[PDB]
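**Student:** This is the structure I want to talk about, given as structure tokens.
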Amino acid sequence: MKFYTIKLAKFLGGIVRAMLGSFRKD
């Protein structure tokens, strides 16, 4: 494949945490 598929997945998987990480439980 474009191999960029794995790269993007990581990129999103990096931001996904950042979003949730943005909001703190307490």
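Keep in mind that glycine also has a Cβ here, set from the backbone N, Cα and C atoms.
This is the feature table in Swiss-Prot:
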type	residues	note
MUTAGEN	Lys2 to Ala	Strongly impairs sporulation, but does not affect localization
MUTAGEN	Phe3 to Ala	Causes mislocalization and strongly impairs sporulation. Does not affect membrane association
MUTAGEN	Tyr4 to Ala	Strongly impairs sporulation, but does not affect localization
MUTAGEN	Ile6 to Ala	Causes mislocalization and strongly impairs sporulation. Does not affect membrane association
MUTAGEN	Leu8 to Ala	Strongly impairs sporulation, but does not affect localization
MUTAGEN	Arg17 to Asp	Localizes to the mother cell cytosol
MUTAGEN	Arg17 to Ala	Does not affect localization or sporulation
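Neighbours and distances for these, please.
**Tutor:** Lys2 (mutagenesis position) falls within neither a helix nor a strand when secondary structure is assigned with DSSP, and so counts as coil.
Packing around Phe3 (mutagenesis position) is summarised by its Cβ count: 6 other Cβ atoms lie within 10 angstroms of its Cβ, all protein chains included.
Within 10 Å of the C-beta atom of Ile6 (mutagenesis position) sit 10 other C-beta atoms, taking all shown protein chains into account.
Counted within 10 Å of its Cβ, the other Cβ atoms near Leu8 (mutagenesis position) come to 10, all protein chains included.
Cβ environment of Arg17 (mutagenesis position): no same-chain residue six or more positions apart lies under 8 Å away.
The secondary structure of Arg17 (mutagenesis position), as reduced to three states from DSSP, is helical.
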**Student:** Specify the count of other C-beta atoms within 10 Å of the C-beta of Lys2 (mutagenesis position).
**Tutor:** 7
